[PDB]
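Engineer: There's a structure below that I have some questions on.
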Amino acid sequence: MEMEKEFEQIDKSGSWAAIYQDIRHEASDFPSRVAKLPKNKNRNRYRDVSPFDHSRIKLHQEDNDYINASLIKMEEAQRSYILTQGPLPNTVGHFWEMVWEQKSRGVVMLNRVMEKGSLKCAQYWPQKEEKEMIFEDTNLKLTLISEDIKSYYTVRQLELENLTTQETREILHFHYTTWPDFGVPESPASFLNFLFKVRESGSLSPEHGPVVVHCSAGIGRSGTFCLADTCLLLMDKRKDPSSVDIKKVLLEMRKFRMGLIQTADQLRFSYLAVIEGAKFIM
Ligand SMILES: Cc1sc2ncnc(N(C)C)c2c1C
Ligand SMILES: Cc1sc2ncnc(N(C)C)c2c1C
Ligand SMILES: Cc1sc2ncnc(N(C)C)c2c1C
Ligand SMILES: Cc1sc2ncnc(N(C)C)c2c1C
């Protein structure tokens, strides 16, 4: 079926939970043996969210190459994304090592450091120009260059230096700051505006390594971001945009990381975002 009318048909019939459970039943199951090794317990935020072995990002290290991060490679859309958990106190150096080694231009953050009164990720970037951060375990230096605070999101320019080679690179930090503590946003308008700002920066384009996107577990809000981006790109590329099947795209993405889209409300919100977004593109 088309999307917008499939949408109203699920609303009128109140069957979002049943649709979402079907997706959960059909999703791929691949091994994640490296994630479950005992030496990696303090590298995982949640025991039930792990990268598959076949798609995990490897650190360029011989001691321990493990990080909780996955490469989502979308062949028809010609887009790739790295989805990862919010960094932990003992993985902030690994996180920036990955950004460096994968040649990423942008980092997309969809959570606040504290939500619901608890810490959802480490304070992994510097908050003042004159107070830079040094990650001694991976030999990197990170400096805040500029910050632009808007009503729904903040954009930061960061300098990452590889202290071993003295090479430097500019990284863009795109921080969506207004996702509610509970539920999903009422309108997709600010989320779509944010997606378009990431696109306009070059961070999603083939001349750079894959964008790094995270929330707390790296599957819910993060899944919504890449699902909406890929569906909108396919609607532009195909002769028949009504042929784009958001459930089929989501199942393809779930071949590369488990659990993408965590609730039926996030599934409905993803439909809403693609539907409204397709009208603005034209
Ligand atoms: C006026 C300019 S030039 C420039 N180059 C890189 N990053 C920037 N941000 C997002 C702060 C800027 C701004 C705000
Ligand atoms: C002159 C340039 S280059 C560039 N790259 C990314 N974003 C931009 N804007 C609009 C915030 C710009 C602008 C305004
Ligand atoms: C040279 C660059 S990169 C970039 N990314 C996001 N916003 C920006 N602007 C318009 C403030 C910029 C600028 C000016
Ligand atoms: C939903 C939105 S916001 C926005 N801002 C600038 N350009 C856009 N297009 C057409 C690429 C969009 C779209 C499609």
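Cβ atoms are placed via backbone N, Cα and C, with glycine included.
Features from Swiss-Prot:
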MUTAGEN   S50 to A or D  No phosphorylation
MUTAGEN   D181 to A  Substrate-trapping mutant
BINDING   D181, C215, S216, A217, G218, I219, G220, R221, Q262  substrate binding site
MUTAGEN   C215 to S  Catalytically inactive mutant; abolishes sulfhydration
ACT_SITE  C215  active site, phosphocysteine intermediate
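Neighbours and distances for these, please.
Structural biologist: Counting only same-chain residues six or more apart in sequence, the Cβ atoms lying under 8 angstroms from the Cβ of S50 (mutagenesis position) belong to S32, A35, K36, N44, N68, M258.
Just so you know, the Cβ of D181 (mutagenesis position) picks up 9 other Cβ atoms within 10 Å once every protein chain is counted.
Taking all protein chains in view, 18 other C-beta atoms sit within 10 angstroms of the C-beta of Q262 (substrate binding site).
Within 10 Å of the Cβ of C215 (mutagenesis position) there are 26 other Cβ atoms, across all protein chains.
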Engineer: Would you kindly give the Cα-Cα distance separating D181 (mutagenesis position) and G218 (substrate binding site), rounded to the nearest Å?
Structural biologist: 16
Engineer: For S216 (substrate binding site), which residues in the same chain are close in space, meaning a Cβ under 8 Å from its Cβ, but six or more apart along the sequence?
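Structural biologist: The answer is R45, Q85, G86, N111, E115, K120, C121.
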Engineer: If you measure every Cα to Cα distance among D181, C215, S216, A217, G218, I219, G220, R221, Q262, the residues said to bind substrate, what is the biggest one in Å?
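Structural biologist: Output for substrate binders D181, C215, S216, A217, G218, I219, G220, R221, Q262: max Cα distance 16 Å.
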Engineer: By Cβ count within 10 Å, point out the most packed of the binding-site residues listed: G218, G220.
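Structural biologist: The residue with the densest Cβ neighbourhood is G218.
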